[PDB]
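**Q** Have a look at this one before I ask anything.
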Amino acid sequence: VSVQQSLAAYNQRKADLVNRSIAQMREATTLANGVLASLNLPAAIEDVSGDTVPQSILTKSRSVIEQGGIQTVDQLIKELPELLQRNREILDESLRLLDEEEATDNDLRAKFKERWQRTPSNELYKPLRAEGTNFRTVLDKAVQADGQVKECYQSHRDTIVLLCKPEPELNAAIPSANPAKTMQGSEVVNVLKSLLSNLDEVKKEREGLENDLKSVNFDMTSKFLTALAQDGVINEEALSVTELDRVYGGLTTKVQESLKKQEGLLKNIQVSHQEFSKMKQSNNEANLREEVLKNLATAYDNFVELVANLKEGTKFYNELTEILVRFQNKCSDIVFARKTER
């Protein structure tokens, strides 16, 4: 037993406590924000007009206008059969070269019998014909992909055209009426703002439950020595449990209560959210405004998916240009060399 042998013993445990609470504090904070963004919150009790057009929609509309519009798309669709057929004619001409030598060689071997000491004009052209069959299989998939995407385009063609044109003409399309009559006058809006403001108070209360926990410091060396003197040996584990639980009992309770309160609040708020967005139909005209925006989401995002397949293509044909030339000439080099000997 030396001069000092139980000083750092407590501080290590002090670290293994405060940090534990911080983890079970900040993690809960982020969890709340994630749910709000998923269910369109807290930005769902501010905008009210009906007549004017949305802001997010207005931004997406000008994005399509900025990148041309219906004209940029139509010119890409119309030129697809042009470029697709252009490659097809080169394909048939390349394969004709193989049939060319074979047509002459087959007739030559029949009449002139002295041509059986060399590789026939078939086995040499056999690996090349194997590549040829592969190409048409792609064309079937290329056309099939070309067909289904064109079908998806025409079904939502009117919606694409809708994206262009001036804004006032577009505004007339939007259902000019009150979004929901049961929002103004019913007790449904009132049982919502109060719920959020009560939940918001949790965030502000948590501000106090951070700096306080961080600045925890209380010297208590006298008690450890009391145990050393009275008992004889310092029991670090057993004595700490009885001591720390009593002094930091309410600190944990209020934290657990706040989490339990948040757990309790969120459970009732989620049901209120169901009650909040229940009246989609509402009275007579309300769901229609929602259905309008529903098609646009399936229009703007669909716009990207449709363009993406066009992006897969186009460049697809251009890189084929470098391939088909070396491919076509490769066959000619074999045929010409075969013709040279005789």
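Counting begins at 1 with the first residue displayed.
Per the header of the entry, the method used was X-ray crystallography, 6.5 Å.
Cβ from N, Cα, C; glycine included.
One mutagenesis experiment catalogued in Swiss-Prot, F135 to D (Swiss-Prot position 495), is accompanied by this note: Impairs rescue of PTAP-type L domain-deficient HIV-1 p6. Among the mutagenesis results in Swiss-Prot, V138 to D (Swiss-Prot position 498) has the note: Reduces interaction with HIV-1 p6 and EIAV p9; abolishes rescue of PTAP-type L domain-deficient HIV-1 p6. The residue drawn here is the original one. Looking at Swiss-Prot, you'll find the mutagenesis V149 to D (Swiss-Prot position 509) noted as follows: Abolishes interaction with HIV-1 p6; impairs rescue of PTAP-type L domain-deficient HIV-1 p6. For the published mutagenesis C152 to A (Swiss-Prot position 512), Swiss-Prot gives the following note: No effect on interaction with HIV-1 p6; impairs rescue of PTAP-type L domain-deficient HIV-1 p6. Listed in Swiss-Prot is the mutagenesis experiment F316 to A (Swiss-Prot position 676), annotated as follows: Loss of interaction with SDCBP. According to Swiss-Prot, the experimentally introduced change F316 to D (Swiss-Prot position 676) is described as follows: Abolishes interaction with HIV-1 p6 and EIAV p9; abolishes rescue of PTAP-type L domain-deficient HIV-1 p6; no effect on cytokinesis, nor on midbody formation. Among the mutagenesis entries in Swiss-Prot is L320 to D (Swiss-Prot position 680), noted as: Impairs rescue of PTAP-type L domain-deficient HIV-1 p6. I323 to A (Swiss-Prot position 683) appears in Swiss-Prot as a published mutagenesis result, with the remark: No effect on interaction with HIV-1 p6. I323 to D (Swiss-Prot position 683) appears in Swiss-Prot as a mutagenesis experiment; the accompanying note says: Reduces interaction with HIV-1 p6 and EIAV p9; abolishes rescue of PTAP-type L domain-deficient HIV-1 p6.
Explain the structural surroundings of these features, please.
**A** The secondary structure of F135 (mutagenesis position), as reduced to three states from DSSP, is helical.
In sequence order, no residues are near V138 (mutagenesis position), counting only same-chain partners six or more apart with C-beta under 8 A.
Secondary structure from DSSP puts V149 (mutagenesis position) in a helix. Within the same chain, the residues at least 6 positions away from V149 (mutagenesis position) whose Cβ sits under 8 Å from its Cβ are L306, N309, listed in sequence order.
Using a 10 Å radius centred on the Cβ of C152 (mutagenesis position) and all shown protein chains, the other Cβ atoms total 14.
Sequence-distant neighbours of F316 (mutagenesis position) (same chain, 6+ residues apart, CB-CB distance under 8 A): none.
Secondary structure at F316 (mutagenesis position), as computed by DSSP, is helix.
Annotation for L320 (mutagenesis position): same-chain Cβ neighbours under 8 Å, separated by at least 6 residues, are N87.
Non-local neighbourhood of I323 (mutagenesis position): empty, since no residue in the same chain at least six residues away has a C-beta under 8 Å from its C-beta.
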**Q** Show which residues of the chain containing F135 (mutagenesis position), separated from it by at least 6 in sequence, have their CB under 8 Å from its CB.
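**A** Counting only residues 6 or more apart in sequence, the Cβ neighbours of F135 (mutagenesis position) under 8 Å are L91.
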**Q** For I323 (mutagenesis position), which DSSP three-state class applies?
**A** helix
